[PDB]
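Written out below as structure tokens is the structure these notes cover.
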Amino acid sequence: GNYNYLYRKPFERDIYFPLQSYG
Amino acid sequence: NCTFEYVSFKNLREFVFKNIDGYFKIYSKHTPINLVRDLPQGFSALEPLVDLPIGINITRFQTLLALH
Ligand SMILES: *[C@@H]1O[C@H](CO)[C@@H](O[C@@H]2O[C@H](CO)[C@@H](O)[C@H](O)[C@H]2NC(C)=O)[C@H](O)[C@H]1NC(C)=O
Ligand SMILES: *[C@@H]1O[C@H](CO)[C@@H](O)[C@H](O)[C@H]1NC(C)=O
């Protein structure tokens, strides 16, 4: 499987902690 | 990580900075003065020079000084 794709004001960017890989 | 990158007393140099919907907007003016001590009591309007699509939650700022 692939796990390289991940999720956590308008158009703000932000590069226990909120990291969740999709499977 | 220059992930966004862009390139381009006797005078008073003025600026306005604001940050709305992910756009950081810069207005400015340069004008001559005669009160060397402080801001002049007359009137002039600043005009837009830059708009940066940078998307940052800014809450603080600092300013940069040249050292010999
Ligand atoms: C923008 O950054 C500020 C911090 O400089 C964030 O403000 C804090 O938010 C938490 C809750 O998330 C509060 O407990 C703190 O008291 C806040 N501090 C200040 C100085 O306001 C703010 O949440 C960030 N906003 C976004 C949209 O990311
Ligand atoms: C550049 O950003 C990535 C995350 O997108 C980070 O892992 C890396 O350490 C950053 N490097 C620099 C020099 O900013």
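Residue numbering for chain B follows Swiss-Prot, covering 165-172, 186-245 in order.
Note: Cβ is positioned from N, Cα and C throughout, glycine not excepted.
DSSP assigns B:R190 (variant position) to a strand in the three-state reduction. If you draw a 10 Å sphere around the CB of B:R190 (variant position), it holds 8 other CB atoms from the protein chains shown. For the naturally occurring variant B:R190 to S, Swiss-Prot gives the following note: In strain: Gamma/P.1.
Record note (Swiss-Prot) on the mutagenesis of B:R190 to K: Partial loss of biliverdin affinity.
B:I210 (variant position) falls within neither a helix nor a strand when secondary structure is assigned with DSSP, and so counts as coil. Under the heading of natural variants, Swiss-Prot lists B:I210 to V and annotates it as follows: In strain: Omicron/BA.2.75.
Sequence-distant neighbours of B:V213 (variant position) (same chain, six or more apart, CB under 8 Å from its CB) are B:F186, B:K187, listed in sequence order. Under its natural variant annotations, Swiss-Prot gives B:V213 to G the following note: In strain: Omicron/BA.2, Omicron/BA.2.12.1, Omicron/BA.2.75, Omicron/BA.4, Omicron/BA.5, Omicron/BQ.1.1.
For the natural variant B:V213 to E, Swiss-Prot gives this note: In strain: Omicron/XBB.1.5, Omicron/EG.5.1. The structure shown keeps the original residue.
Counting only residues at least six positions away in the same chain, no Cβ atom sits under 8 Å from the Cβ of B:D215 (variant position). Here the residue is the original one, while Swiss-Prot reports the natural variant B:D215 to G with the comment In strain: Beta/B.1.351.
Among the natural variants in Swiss-Prot is B:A222 to V, noted as: In strain: 20A.EU1. According to its DSSP assignment, B:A222 (variant position) is coil. Neighbours of B:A222 (variant position), defined as other CB atoms within 10 A of its CB across all chains, total 7.
Using a 10 Å radius centred on the Cβ of B:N234 (mutagenesis position) and all shown protein chains, the other Cβ atoms total 10. Here the residue is the original one, while Swiss-Prot reports the published mutagenesis B:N234 to Q with the comment Increased resistance to neutralizing antibodies.
Counting only same-chain residues at least 6 apart in sequence, those with a Cβ under 8 Å from the Cβ of B:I210 (variant position) are B:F186, B:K187, B:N188, B:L189, B:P217. Within the set of variant positions B:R190, B:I210, B:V213, B:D215, B:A222, no residue has a CB atom less than 6 Å from any atom of ligand 1. Checking the recorded positions B:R190, B:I210, B:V213, B:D215, B:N234 against chain A with a Cβ-Cβ cut-off under 8 Å leaves B:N234. Of the recorded residues, B:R190 (variant position) and B:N234 (mutagenesis position) place their C-alpha atoms 26 Å from one another.
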